[PDB]
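Worksheet: the structure to be examined is printed underneath.
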Amino acid sequence: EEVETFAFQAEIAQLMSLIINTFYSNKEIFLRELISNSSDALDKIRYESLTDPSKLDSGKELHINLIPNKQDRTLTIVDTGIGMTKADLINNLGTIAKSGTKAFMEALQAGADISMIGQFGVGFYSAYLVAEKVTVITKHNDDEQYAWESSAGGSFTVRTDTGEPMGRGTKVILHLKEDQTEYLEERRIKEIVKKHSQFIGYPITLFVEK
Ligand SMILES: Nc1ncnc2[nH]cnc12
């Protein structure tokens, strides 16, 4: 029931402020970037399992689920990948985000655009193109289940998660901005997945709603 609050490193705070406040119409790349992250996490537990099959005792299925919820105005990306320890979460969700931001902003001045964010290892933060808040629920074999959350503004929280047990993996819950609800529509998500993620090597299931 204890919540810890952390400050973002200055460079990540600046990155998030850039993504939040730059005029950039091609916001759909956020989903490509989150699906790519999930794919990398699934590769990692698969790789670990090749020499230690017990790594899959927490779940043998390796997949990515996309879950829109119009009532909550949320779009959730679920994977059964390696997941993240508490230390991984605090360390910028397993990324080298300080140095990657630096490389990304230097690329932006030399004629790169925001869609190239994933080449600098910080594509997670493109979530803020379309979300006002992001909640990440995660479970790694070596640690307990945790919830990370941030509405930008310079800080994030970490707490033990009491929700439904996940087994192993990561859920990225996007609390969408009011003018970005097109990403809850079935036909729009399908369009984006077919365009940017057609060759991902894991089944991607787009859930539907009542
Ligand atoms: N889906 C994911 N799995 C593991 N680490 C991550 N860091 C960011 N997204 C992640």
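In chain A, numbers come from Swiss-Prot; the residues present are 15-224, in order.
Determined via X-ray crystallography, 1.8 Å.
Any Cβ shown, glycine's included, is placed from N, Cα and C.
Applying an 8 A CB threshold to same-chain residues 6+ apart, the list for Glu47 (mutagenesis position) reads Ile131, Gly132, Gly137, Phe138, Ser140, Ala141. In Swiss-Prot, the entry for mutagenesis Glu47 to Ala states: Strong ATP-binding. Strong interaction with HSF1, HIF1A, ERBB2, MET, KEAP1 and RHOBTB2. No effect on interaction with TSC1. The structure shown retains the original residue.
Under DSSP, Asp93 (mutagenesis position) is assigned to a strand (E or B) in the three-state scheme. Annotation of the published mutagenesis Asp93 to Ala in Swiss-Prot: Impaired ATP-binding. Strong interaction with HIF1A, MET, KEAP1 and RHOBTB2. Loss of interaction with HSF1 and ERBB2. Los of interaction with TSC1; the original residue is retained in the structure shown.
One entry in Swiss-Prot concerns the mutagenesis experiment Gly97 to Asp. Its note says: Abolishes ATPase activity. If you take the C-beta of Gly97 (mutagenesis position) and look for same-chain residues 6 or more apart in sequence within under 8 angstroms, you find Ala55, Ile59, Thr152, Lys153, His154, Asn155, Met180, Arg182, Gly183, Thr184.
Other Cβ atoms within 10 Å of the Cβ of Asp93 (mutagenesis position), summed over all protein chains shown, number 27.
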